[PDB]
Amino acid sequence: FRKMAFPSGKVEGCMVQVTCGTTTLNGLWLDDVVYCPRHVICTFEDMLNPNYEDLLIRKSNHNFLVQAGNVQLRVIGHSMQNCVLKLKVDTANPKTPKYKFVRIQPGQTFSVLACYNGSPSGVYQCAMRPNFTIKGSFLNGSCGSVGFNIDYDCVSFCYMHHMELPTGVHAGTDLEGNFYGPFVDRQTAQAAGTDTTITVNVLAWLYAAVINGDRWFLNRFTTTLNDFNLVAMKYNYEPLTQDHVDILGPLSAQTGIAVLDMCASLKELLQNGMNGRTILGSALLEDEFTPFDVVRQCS
Amino acid sequence: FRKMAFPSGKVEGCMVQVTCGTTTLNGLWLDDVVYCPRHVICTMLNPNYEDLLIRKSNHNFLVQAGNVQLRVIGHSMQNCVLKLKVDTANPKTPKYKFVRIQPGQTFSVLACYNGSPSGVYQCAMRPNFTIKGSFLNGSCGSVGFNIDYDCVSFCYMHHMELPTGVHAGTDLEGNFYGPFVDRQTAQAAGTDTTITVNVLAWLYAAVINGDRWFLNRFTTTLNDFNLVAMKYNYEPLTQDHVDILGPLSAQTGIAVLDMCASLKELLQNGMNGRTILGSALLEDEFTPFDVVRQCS
Ligand SMILES: COc1cccc2[nH]c(C(=O)N[C@@H](CC(C)C)C(=O)N[C@@H](C[C@@H]3CCNC3=O)C(=O)COP(=O)(O)O)cc12
Ligand SMILES: COc1cccc2[nH]c(C(=O)N[C@@H](CC(C)C)C(=O)N[C@@H](C[C@@H]3CCNC3=O)C(=O)COP(=O)(O)O)cc12
């Protein structure tokens, strides 16, 4: 059981380079529109307080250079949707997959395709933290990289990358250009709210560990939903809902460990620590696997 | 630092399925050859692969890209891989090479089932020539690779899950990594060791990021370090390992043998609760290339 990303080939065919003035970043080319962060239209004098509609009215179509590989695509239009710039081009992307734009919930996971100068560099799995950051791996020039999920040939795009907080975590928007979290596309040091641990995911991951032959953390005891939630809130864990209990159903069905039985195991791990033992190789409780992630991989 | 795979699209375009009788596995379609594990021809406790392949003709092999059949016009065996010549050159063939990697080297795995990609993740080849994968029935023939300047270097084809749950396989010339054989038998790997060259890379990563309390005023010979490292279940360093630490050594200004003396102190003295890049455990699945990848 490993942190597994989706195959990224359908996304790689959509990545292009967008340049305006001195600024270069990555864009997503679907059919005849290129999506990229709007701060590509920006110079130094506005980065503390850019009036984006005012900056965009002053740009022409020819101010935008879009490159797909060596080929240049001609911009025939432009518009802005929140923090995302939409550049209409005169060529459809023939590699456009079946796709949707989705806004994910905190605790859900997605694959990031890290790109630089329109060229894909790496792929890895991330979770939308409860404080709406993601713990990613992004360097200078990674803006416009996208995160996505795949099911039955449909790519659901959920994240476009915009910024790295002083603490090294990352922030961005959905593909309608709305930030996850309280962040803003201005050149300032921004702080996130206090993060918490994704409780339903830690439980899913404990179930994955039992599916893969590890049981040392289980115990004889059980707890009520509310008593577990009291202890979990004490340790800055998100609350566990009956919907989460339902969603864990299949995994408890497979292993024959009732959800509130596994909650008792987690409560002991939280109150006692792991004592140097490891679960699935980790010395830390892992919260970036969803129930679906576990099921889809283990079977 | 993340475990980060290479983008998989150039390899996705080369995955097909190969069926013999009712056994289906993954194959790799490059130009007009499809490579796959030879045990696709098996019905297994100790196959006579030479004798089994004599009873097989071109028309016993069903090669499909999706649901499109590619006609087999030739077949041969090279070690534990089957090579099927097909009548169509793969138009998505990337620039490619077959390479045999060394313990410690990392690569991306594209886990496939029935010729269809399922996921991608990074693996490290352990000193006992196993990898810590995520593979189910139907995954044999999935490949591992590195991508460098759009050239895909294929280094791994998947064959086997050991009783302990780790995995074993061949290079693309069909030679197993490790002492394993492609039989339906419980095989045990040798006792594993810590990948020293990669721990050193990780210490360099820490230094690059300002975390350098562990550096000291001593140095060591390679031989002295290796004899001590073996006593702590660490792999000995080779000349090639010292060479691939060069770029990180130059960037930090810390000599490789100086960094070996620093690690030697960590092994004999432990961590003392202090952390290195956030943890009390030393990480051994990032190569020097992985480190400069994620730092620059
Ligand atoms: C005083 O200000 C600060 C103080 C303290 C921390 C700070 N952090 C940021 C920030 O992150 N700012 C965004 C731009 C604003 C307009 C949203 C940015 O820099 N995004 C990067 C990706 C980033 C770059 C490194 N790792 C990434 O993930 C692009 O890729 C586009 O930038 P470039 O095209 O390369 O100029 C500003 C800032
Ligand atoms: C009694 O013997 C044993 C005892 C204890 C442990 C054992 N382990 C194996 C083994 O590994 N056997 C190979 C076949 C031989 C000929 C090499 C195999 O099963 N490979 C899988 C991938 C595997 C499947 C699950 N996870 C994987 O990694 C394929 O994919 C091809 O087989 P399939 O037709 O697709 O099922 C035999 C064995």
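Chain B is numbered as in Swiss-Prot, which gives 3266-3308, 3312-3564 for the residues shown.
Quick reminder: no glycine exception, Cβ is built from N, Cα and C everywhere.
The local packing around B:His3304 (active site, for 3CL-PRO activity), expressed as other Cβ atoms within 10 Å of its Cβ over all shown chains, amounts to 23. Classification of B:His3304 (active site, for 3CL-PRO activity) by DSSP places it within a helix. Residues annotated as active site, for 3CL-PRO activity in Swiss-Prot: B:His3304 (among others).
For B:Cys3408 (active site, for 3CL-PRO activity), the same-chain residues 6+ apart in sequence whose C-beta sits under 8 angstroms from its C-beta are B:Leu3290, B:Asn3291, B:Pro3302, B:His3304, B:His3426, B:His3427, B:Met3428. Annotation comment: Swiss-Prot describes B:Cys3408 (among others) as active site, for 3CL-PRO activity, evidence class experimental evidence.
When other Cβ atoms within 10 Å of the Cβ of B:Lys3353 (variant position) are tallied across all protein chains shown, the result is 15. Annotation of the natural variant B:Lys3353 to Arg in Swiss-Prot: In strain: Beta/B.1.351.
Among the natural variants in Swiss-Prot, B:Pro3395 to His has the note: In strain: Omicron/BA.1, Omicron/BA.2, Omicron/BA.2.12.1, Omicron/BA.2.75, Omicron/BA.4, Omicron/BA.5, Omicron/BQ.1.1, Omicron/XBB.1.5, Omicron/EG.5.1. The residue drawn here is the original one. On its own chain, B:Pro3395 (variant position) has B:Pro3371, B:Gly3372, B:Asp3460, B:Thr3461, B:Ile3463, B:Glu3503 as residues at least 6 apart in sequence with a Cβ closer than 8 Å to its own Cβ.
One natural variant named in Swiss-Prot is B:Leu3468 to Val, and its note says In strain: Zeta/P.2. Taking Cβ-Cβ distances under 8 Å and a sequence separation of 6 or more, the neighbours of B:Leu3468 (variant position) in its chain are B:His3509, B:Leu3513, B:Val3524, B:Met3527, B:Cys3528, B:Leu3531, B:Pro3556.
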Neighbourhood of ligand 2 - recorded positions from B:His3304, B:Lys3353, B:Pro3395, B:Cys3408, B:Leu3468 with Cβ under 6 Å: B:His3304, B:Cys3408
Euclidean Cα distance (Å) for gap endpoints B:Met3312 and B:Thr3308, 3 residues missing: 6
Secondary structure of B:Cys3408 (active site, for 3CL-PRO activity) (DSSP, helix/strand/coil): coil
